[PDB]
Structures are given as C-alpha cells and as structure tokens.
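Peer 1: Got a structure for you, written out below as structure tokens; questions coming shortly.
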Amino acid sequence: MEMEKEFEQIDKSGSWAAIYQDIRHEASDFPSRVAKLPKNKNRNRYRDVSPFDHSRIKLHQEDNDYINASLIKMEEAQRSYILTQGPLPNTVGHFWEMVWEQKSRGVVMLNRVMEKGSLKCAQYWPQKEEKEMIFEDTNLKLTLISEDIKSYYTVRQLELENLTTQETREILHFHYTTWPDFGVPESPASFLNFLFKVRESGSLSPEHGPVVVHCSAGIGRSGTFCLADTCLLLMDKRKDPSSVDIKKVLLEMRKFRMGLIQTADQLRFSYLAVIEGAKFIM
Ligand SMILES: O[C@H]1CN[C@H]2Cc3c([nH]c4ccccc34)[C@@H]1C2
C-alpha cells in the first residue's frame, strides 16, 4: 500500500502495536559473540543491545578492537551510517578513535546528557574554547572552535588532532536538544528541519566517511533518523515514489543492527516524518 493512506488505515484501526510486533518477529537474528566476551562488559551500556559480529566497527588496535557500534550500508539509497551507543566514561577515547579512523565529518546526537534525572551518556566534548580535552588512551586532542545555539538544536565546530601525527580535522557536532523525556514529538517539523541541516553540511555525502549517529542505546531515536533520511532519498530516486515501503526499509536496516525503532510510537512518528517530509521536498 501507499504510505499516507496505510497510515490513516492503521490510525483508524488502532493497530500500531500489532504492526510493530510483526516487525519484531520478522527481524534478523545474527551472532554478537564479540560483544558478549567478559573483557567487554564495561564497554556496553545495556546488556540487551549489542552490535552483530558481521557489521560491527573495529577499532584499529591489536589489544582490544571492540566498540558498541554498527555500519548500516544502504545499497539502493547509496548512504551509509554508523549507529552507536552514547559514550561511557571508559569509552570516550574509543569513540573519538572511531570518528578519526572512519574519516567521519559529522556526529549526530539525539539525547541530552541527563534525562529523567539519570545520566544517558558521558560529557564527551568540551564546553569552553579555552578548556580542551585530551584522551590519553587513544592519543587524541579535542577543542571547541565555535557553538551556535538555536531553539531546537545546537551546532558545534570541533577540532580533532591526532597527537601521534599532528594531523588535524574539523568535525561538526549536530545536537538535537528537544526530544521529550517521554514519548515522541507531537509534530515532526523540528526533527525534519534538523535532518535537512545535517544534509546541507556535507556530513552525509560520499566524499566523507559515514556519519556517526547516537542516542543513549543507539537504536531508537537513532533508528528514526536514518530510517527517515533513507526513505526520503529513495522517494527522490525512484520513478514511482509511492513504491517506497517503510516497513521493508526498516527490516533491511535491522540486518545491520538489532532493535532499530524501540516502540510503536517511534514507528508511527517515523511514518509521520516521511509523509510530511515528502511534501516539502517538492
Ligand atoms: O492527521 C493526519 C493528517 N495528515 C497527515 C499528516 C499528519 C497527520 N498527523 C500529523 C501531526 C502533525 C503533523 C502532521 C500530521 C496525519 C496524517
């Protein structure tokens, strides 16, 4: 079926939970043996969210190459994404090592450091120009260059220096700051505006390594971001845009990381975002 009318048909019939449970039943199950090794327990935020072995990002280290991060490679859309958990106190150096080694231009953050009164990720970037951060375990230096605070999101320019080679690179930090502590946004308008700002920066384009996107577990809000982006790109590329099937795209993405889209409300919000987004593109 088309999307906008499939949408109203699920609303009128109130069957979002049944649709979402079908997706959960059909989703791929691949091994995640490296994630579950005992030496990696303090590298995982949640015991039930792990990268598959076949698609995990490897650190360029011979001691321990493990990080909780996955490469989502979308062949028809010609887009790639790295989805990862919010960094832990003992993985902030690994996080920036990954950004460096994978040649990423942009980092997309969809959570606040504290939500619901608890810490959802480490404070992993510097908050003042004159107070830079050094990650001694991976030999990197990170400096805040500029910050632009808007009503729904903040954009930061960062300098990452590899202290071993003295090479430097400019990284863009795109921080969506207004996702509610509970539920999903009422309108997709600010989330779509944010997606378009990331696109306009070049961070999603083939001349760079894959964008790094995270929330707390790296599957819910993060899944919503890449699902909406890929569906909108396919609607622009195909002769028949009504042929794009958001449930089929989501199941394709779940071949590369488990659990993408965590609730039936996030599934409905993803439909809404693609529907409204397709009208603005034209
Ligand atoms: O109620 C329907 C209206 N038309 C479509 C778009 C749309 C819907 N709900 C929304 C809420 C906020 C923004 C846009 C929408 C449903 C489907």
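Cβ atoms are placed via backbone N, Cα and C, with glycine included.
Annotations per Swiss-Prot:
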ACT_SITE  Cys215  active site, phosphocysteine intermediate
BINDING   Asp181, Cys215, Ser216, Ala217, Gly218, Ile219, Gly220, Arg221, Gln262  substrate binding site
MUTAGEN   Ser50 to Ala or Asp  No phosphorylation
MUTAGEN   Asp181 to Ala  Substrate-trapping mutant
MUTAGEN   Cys215 to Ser  Catalytically inactive mutant; abolishes sulfhydration
Peer 1: For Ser216 (substrate binding site) and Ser50 (mutagenesis position), what Cα-Cα distance in Å is obtained after rounding to a whole number?
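Peer 2: That comes out at 13 Å between the alpha carbons.
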Peer 1: So among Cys215, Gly218, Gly220, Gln262, all listed as recorded positions, which is physically nearest to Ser50 (mutagenesis position)? Use the C-alpha atoms.
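Peer 2: Looking at Cα distances from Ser50 (mutagenesis position), the smallest one goes to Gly218.
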Peer 1: How many other Cβ atoms sit within 10 Å of the Cβ of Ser50 (mutagenesis position)?
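Peer 2: Looking across every protein chain shown, the total is 22.
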Peer 1: Which ones in the same chain are close to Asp181 (mutagenesis position), with CB under 8 Å and 6+ residues apart in sequence?
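Peer 2: Expected: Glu115, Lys116.
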Peer 1: Fewest other C-beta atoms within 10 angstroms of its own C-beta: which of the binding-site residues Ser216, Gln262 fits that?
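Peer 2: Each of the binding-site residues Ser216, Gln262 was scored by Cβ atoms within 10 Å; lowest is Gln262.
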Peer 1: For the binding-site residues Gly218, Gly220, work out the Cβ neighbour count at 10 Å and name the residue with the minimum.
Peer 2: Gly220
Peer 1: Taking the Cα atoms as reference points, how far is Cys215 (mutagenesis position) from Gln262 (substrate binding site) in Å?
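Peer 2: Cα-Cα, rounded: 12 Å.
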